[PDB]
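Worksheet for the structure shown next.
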Amino acid sequence: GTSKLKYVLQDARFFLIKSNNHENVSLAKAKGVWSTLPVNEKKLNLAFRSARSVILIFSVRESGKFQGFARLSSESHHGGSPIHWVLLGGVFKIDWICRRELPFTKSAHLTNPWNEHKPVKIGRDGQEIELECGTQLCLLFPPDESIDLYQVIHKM
């Protein structure tokens with residue numbers, strides 16, 4: 001179904017995350033963590049306190065696809081277990097909502113008002129995606145039947 005997914009996305013904020021390599025997205029999927037440059041870290045921390053859900057939508061540069069999306073479960077924190085990223089501030093904990101890919105060809109009808117109404121695939125790392133565009137983008141992904149959103153809902 002899509003009902004719990006819609007509930008998680010209600011009144012959420014959405015951010016485009018652009019990664020330079022598949023290995024970092026794979027690490028994030030395995031460990032439930034992300035880290036970004038300080039300008040974006042400050043924005044995401046502000047958003048995490050401001051909204052019921054902050055959703056990161058991931059795309060590896062040059063892949064022509066999104067690789068999934070996740071919800072922040074924490075502000076950024078330093079001093080934890082090191083992460084061997086392929087090369088940065090603190091580490092955000094994230095709960096994956098979908099680990100399936102979506103090709104850009106499927107999102108060509110979605111424009112992002114916060115980036116001059118360019119197609120939603122277009123944007124620098126950290127670009128905020130307006131609510132309606134972000135909700136519809138997340139709903140385009142194939143359902144990920146390995147994930148149970150009951151636990152995600154209980155963190156809101």
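One-based numbering along the chain as shown.
Backbone N, Cα and C atoms are what each Cβ position is placed from, and that goes for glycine too.
Here the residue is the original one, but Swiss-Prot notes a mutagenesis experiment at this spot, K18 to L (Swiss-Prot position 361): Does not affect ability to influence alternative splice site selection. Neighbours of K18 (mutagenesis position), defined as other CB atoms within 10 A of its CB across all chains, total 16.
In three-state terms derived from DSSP, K18 (mutagenesis position) belongs to an extended strand segment. Residues annotated as RNA binding site in Swiss-Prot, with experimental evidence given as evidence: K18, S19, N20, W34, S35, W85, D125.
What Swiss-Prot notes for the published mutagenesis of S19 to A (Swiss-Prot position 362) is this: Does not affect ability to influence alternative splice site selection. Within its own chain, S19 (mutagenesis position) has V25, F58, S59, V60, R61, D125 as residues 6 or more apart in sequence whose C-beta sits under 8 angstroms from its own.
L37 to T (Swiss-Prot position 380) appears in Swiss-Prot as a mutagenesis experiment; the accompanying note says: Reduced binding to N6-methyladenosine (m6A)-containing RNAs. Other C-beta atoms found within 10 angstroms of the C-beta of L37 (mutagenesis position) number 11, with every protein chain shown included.
Looking at Swiss-Prot, the entry for mutagenesis of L44 to E (Swiss-Prot position 387) says: Does not affect ability to influence alternative splice site selection. Its Cβ taken as reference, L44 (mutagenesis position) is surrounded by 22 other Cβ atoms within 10 Å in the chains shown.
The note that Swiss-Prot attaches to the published mutagenesis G68 to I (Swiss-Prot position 411) is: Abolishes RNA-binding and ability to influence alternative splice site selection. Under the three-state DSSP scheme, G68 (mutagenesis position) falls in the strand class.
Sequence-distant contacts of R124 (mutagenesis position), defined by Cβ-Cβ distance under 8 angstroms and a gap of at least six in the same chain, are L16, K18. In the three-state DSSP reading, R124 (mutagenesis position) counts as coil. One entry in Swiss-Prot concerns the mutagenesis experiment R124 to F (Swiss-Prot position 475). Its note says: Reduced binding affinity for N6-methyladenosine (m6A)-containing RNAs by 9-fold.
For the published mutagenesis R124 to A (Swiss-Prot position 475), Swiss-Prot gives the following note: Reduced binding affinity for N6-methyladenosine (m6A)-containing RNAs by 100-fold.
Residues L87 and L88 bracket an unmodelled region of 8 residues, and their Cα atoms lie at a distance of 9 Å.
Taking a C-beta cut-off of under 8 Å and a sequence gap of six or more, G68 (mutagenesis position) has these contacts in its own chain: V25, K29, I57, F58, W96, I97, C98, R99, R100, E101, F141, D144. Cβ neighbour count for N20 (RNA binding site): 13 (other Cβ atoms within 10 Å of its Cβ, all protein chains included).
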